[PDB]
Amino acid sequence: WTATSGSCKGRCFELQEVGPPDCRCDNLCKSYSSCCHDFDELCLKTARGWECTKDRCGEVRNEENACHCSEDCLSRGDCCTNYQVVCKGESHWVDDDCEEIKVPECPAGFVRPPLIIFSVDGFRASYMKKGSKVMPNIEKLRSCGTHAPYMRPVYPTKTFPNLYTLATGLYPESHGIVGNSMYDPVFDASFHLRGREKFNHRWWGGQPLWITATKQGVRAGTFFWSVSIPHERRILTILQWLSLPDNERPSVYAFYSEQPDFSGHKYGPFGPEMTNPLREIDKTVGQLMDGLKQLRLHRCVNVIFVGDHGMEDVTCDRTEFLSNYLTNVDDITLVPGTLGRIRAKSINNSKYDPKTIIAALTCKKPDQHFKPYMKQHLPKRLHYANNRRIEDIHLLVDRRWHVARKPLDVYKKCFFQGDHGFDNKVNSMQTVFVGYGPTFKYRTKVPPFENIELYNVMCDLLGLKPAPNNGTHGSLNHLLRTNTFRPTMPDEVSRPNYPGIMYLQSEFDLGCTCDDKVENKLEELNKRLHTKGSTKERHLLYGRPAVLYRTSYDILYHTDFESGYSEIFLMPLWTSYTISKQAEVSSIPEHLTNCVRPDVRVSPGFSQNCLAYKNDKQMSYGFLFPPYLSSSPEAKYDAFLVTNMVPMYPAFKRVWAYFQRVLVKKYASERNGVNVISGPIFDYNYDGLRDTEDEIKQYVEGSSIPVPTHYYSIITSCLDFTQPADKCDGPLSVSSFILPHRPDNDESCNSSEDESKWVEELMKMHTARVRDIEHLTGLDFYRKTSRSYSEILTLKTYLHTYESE
Ligand SMILES: *[C@@H]1O[C@H](CO)[C@@H](O[C@@H]2O[C@H](CO)[C@@H](O[C@@H]3O[C@H](CO[C@H]4O[C@H](CO)[C@@H](O)[C@H](O[C@H]5O[C@H](CO)[C@@H](O)[C@H](O)[C@@H]5O[C@H]5O[C@H](CO)[C@@H](O)[C@H](O)[C@@H]5O)[C@@H]4O)[C@@H](O)[C@H](O[C@H]4O[C@H](CO)[C@@H](O)[C@H](O)[C@@H]4O[C@H]4O[C@H](CO)[C@@H](O)[C@H](O)[C@@H]4O)[C@@H]3O)[C@H](O)[C@H]2NC(C)=O)[C@H](O)[C@H]1NC(C)=O
Ligand SMILES: NS(=O)(=O)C1CCN(C(=O)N2CC3=C(CN(C(=O)c4cc(OCC5CCOCC5)nc(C5CC5)c4)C3)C2)CC1
Ligand SMILES: [Ca+2]
Ligand SMILES: [Ca+2]
Ligand SMILES: [Cl-]
Ligand SMILES: [K+]
Ligand code: NA
Ligand SMILES: [Zn+2]
């Protein structure tokens, strides 16, 4: 109920939302059917439009007008945005040369530069170049401010997940808005685009910027605008709020445009019909900037121009139907479109089986335009699993396609030519970032970054302490002239032991053998030296990783590699080695095929054993430092130490062997050497975070050897590839992966072929940030470089994406 008989007189676009049954006058009242009777008349005036003409200059104030051109309008804060241009001989903001904003130039009583966030739905990254002739205001902000060539959204690349990620710094799995449509089985309630359930607060986790601001005494403009409030009025309302007295005036504002998404869905991302919506957004930007210029705020306010996601060409004829794969198509509920989420139609159906649904959707047609995954097997870079609202069964749909249950869903609902939601590394999904103002840099290009990082920066721009989030605070310091956040490296929690030779061969009863019984003072001191770390500078280039949790581990040195060996997990947490451009690849000699050797520095009790692998008919083993890259015959024996062995499914050893035998050398040749750090990951509860021992669900049969869910590698080299990886004087270049450790290669439809036809494609799909590995391992990398810590944080958030330009 709403008693709509109250009045909006003197309350238009009030900042504090009044509670039912009282009638509302705020920018959302329309969306709740709660505005007072007179809200349109008083608060949504339209008379005479949005622009001053010559003939209105100096007019007698008429309060019916949408905006004013009378002499008192600047003091009332309600001139039309072009008033000064038309009536006072001023130039439009866009026509002014750009001049560096070295310090905030604010009117008296402004405590801090305000922040205005201007968000554009569906604004694909390539619009900045392809539309540049029709967006002069936006192009000025872009070239005069700080810009990225694109900004990576979160998955799924849908509207509400991305806008709420922008607001919170959180992955959708953590904030809870995991799609535009959701079912929460605990609530037993459904969230949709249409309707009232979406306003209930329980969907929305984390702490969005407007709450963070409010808790720390920074006032926030209401961020949300009912769809029928036209853009011109939104801008006028922001500018009016900016003329409030100091104690009432917000410090942070938001404007949201439904365009160009709205037209993009209808016409495709580059339809001829898209030029006008881009023009109209630019004109809105021009209004805001002219309006700030009038208020003398144009060299005071920080403006962010940001998109939620891009737009791809998609038509109804490019739809895959589940009825063409599943027999039981009426026993499921599909969340459809540019991703798929599947669950049982009825919780009372005990004949529901995810495994048979997955098998029926796996590599069934030669051109199949989607791939099924149990959510835990999705690429970890998507961070799309740890929420009860994300269904176990997921379909990653190819760009340009849709998935639907049955053909009738597509015509009893062609219409549309554009859509989004695909994998967040897809080029068409990338979106935009521009920062302009005193706090941002002047005429600065920055590398692409993820939208999860922006919450921290928005907090920095307002002097707020961010709530805990998925950004890496400091990784975007290079966007800012001032207000940088100066983080320190986390403290190492566990120090390593440095064991020497402590055990005789015969103390081990591991069931292993090796043909290594073959015998020199010249080289005897040399091998001693190598076991004490004489080559450690070559193989550990960026310092040892810091262990950020309480555990027992040993540093083990070798000629060709160094490791941090966990006495709790019975395997290395990390293994570090450098392969130069000139390194040679060799075979595993015939006599050493099954060689595994006790490590006389590590007790039998803290060692794996070969017997467990012999008896576990499913599980085999591999090595972290590859025997193929041994520097000499003698050094190769180090690679068969029991302390370098890790459990691997035979199916996964095909992937791993190819990586180690072929790809490491290829990367070293291409990048002028590489440093590799590899290791295991345990994430059985798929939360993105290092498992403790008591979370491990699988061991090598009959043993306490835990089975990794994933294996990682971090591959680092010199950005200036004229310098070799191991003598690099400047910035670094990195690529990394987190490969799922799976007992089959069902994910790779061409896995019956030679590894050269499918392994690298798998690896590319599972590309990762160093930061993703940090979360999953509790390790902290790049502790000892010559580079600034903020640059290193930037490096750690880098994602090598493998898309063309
Ligand atoms: C990305 O960044 C985010 C933010 O930093 C990271 O997420 C955090 O990670 C922490 C570790 O996983 C997690 O900490 C736990 O919080 C428990 C209480 O949390 C509530 O309070 C906070 C503060 O306001 C709030 O933010 C939480 O909000 C969640 O839940 C509501 C719904 O209830 C959602 O609306 C909201 O979106 C959010 O959901 C997300 O997180 C929850 C987990 O909280 C997931 O289940 C959801 O799927 C979704 O992803 C909460 O309202 C706290 O009680 C925990 O303590 C347990 O663990 C400690 C270990 O120190 C143990 O010693 C204790 O005994 C205790 O265990 C007891 O409870 C167990 C669970 O029932 C039980 O089994 C035991 O036997 C014990 O009885 C713990 O500290 C933190 O909440 C989230 N924060 C957010 C916002 O998600 C995220 O990790 C980052 N991602 C990556 C990849 O880095
Ligand atoms: N879903 S779809 O098919 O693509 C299509 C459906 C039709 N769609 C459509 O008509 N609309 C969608 C829509 C509106 C109005 N909205 C908001 O006002 C809003 C702005 C906003 O800002 C956050 C800022 C944070 C800082 O960083 C900047 C952002 N957060 C939200 C929610 C996340 C809380 C909403 C969202 C209308 C447009 C989208
Ligand atoms: Ca959107
Ligand atoms: Ca975990
Ligand atoms: Cl969705
Ligand atoms: K075995
Ligand atoms: Na296969
Ligand atoms: Zn859309």
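We number chain A the same way Swiss-Prot does; the residues here are 51-463, 468-573, 576-591, 617-886, in that order.
Heads up, header says this was done by X-ray crystallography, 1.8 Å.
Backbone N, Cα and C define each Cβ position, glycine as well.
Annotated in Swiss-Prot:
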| type | residues | note |
| --- | --- | --- |
| BINDING | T209, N230, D311, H474 | 1-hexadecanoyl-sn-glycero-3-phosphate binding site |
| BINDING | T209, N230, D311, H474 | 1-(9Z-octadecenoyl)-sn-glycero-3-phosphate binding site |
| BINDING | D311, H315, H474 | Zn(2+) 2 binding site |
| DOMAIN | 98-142 | domain 'SMB 2' |
| MUTAGEN | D171 to N | Abolishes lysophospholipase D activity |
| MUTAGEN | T209 to S | 15% of wild-type lysophospholipase D activity |
| MUTAGEN | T209 to A | Abolishes lysophospholipase D activity |
| MUTAGEN | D311 to N | Abolishes lysophospholipase D activity |
| MUTAGEN | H315 to Q | 20% of wild-type lysophospholipase D activity |
| MUTAGEN | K430 to A | Impaired secretion. No effect on lysophospholipase activity |
Could you give the Cα-Cα distance between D311 (mutagenesis position) and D171 (mutagenesis position), in whole Å? 5
Considering Cα atoms only, can you say which of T209, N230, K430, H474 is the nearest neighbour of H315 (mutagenesis position) among these recorded positions? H474
Write out how many residues of the domain 'SMB 2' (98-142) are helix, how many strand and how many coil, based on DSSP. 13 helix, 3 strand, 29 coil
Looking at the mutagenesis positions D171, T209, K430, which ones sit with their CA no more than 10 Å from the CA of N230 (1-hexadecanoyl-sn-glycero-3-phosphate binding site)? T209
CA-CA, which of the mutagenesis positions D171, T209, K430 lies nearest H474 (1-hexadecanoyl-sn-glycero-3-phosphate binding site)? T209
Secondary structure at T209 (mutagenesis position) (DSSP, helix/strand/coil)? helix
Looking only at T209, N230, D311, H474, the residues listed as binding 1-(9Z-octadecenoyl)-sn-glycero-3-phosphate, what is the longest Cα to Cα distance in Å? 15
Among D171, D311, all listed as mutagenesis positions, which has the most CB atoms within 10 Å of its CB? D311
Where the chain breaks for 4 residues between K463 and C468, how wide is that break in Å, taking the Cα atoms? 11
Near ligand 5, which of the recorded positions show up if the criterion is a Cβ under 6 Å from one of its atoms? Options: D171, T209, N230, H474. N230
Ignoring the 2 unmodelled residues, how many Å lie between the Cα of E573 and the Cα of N576? 8
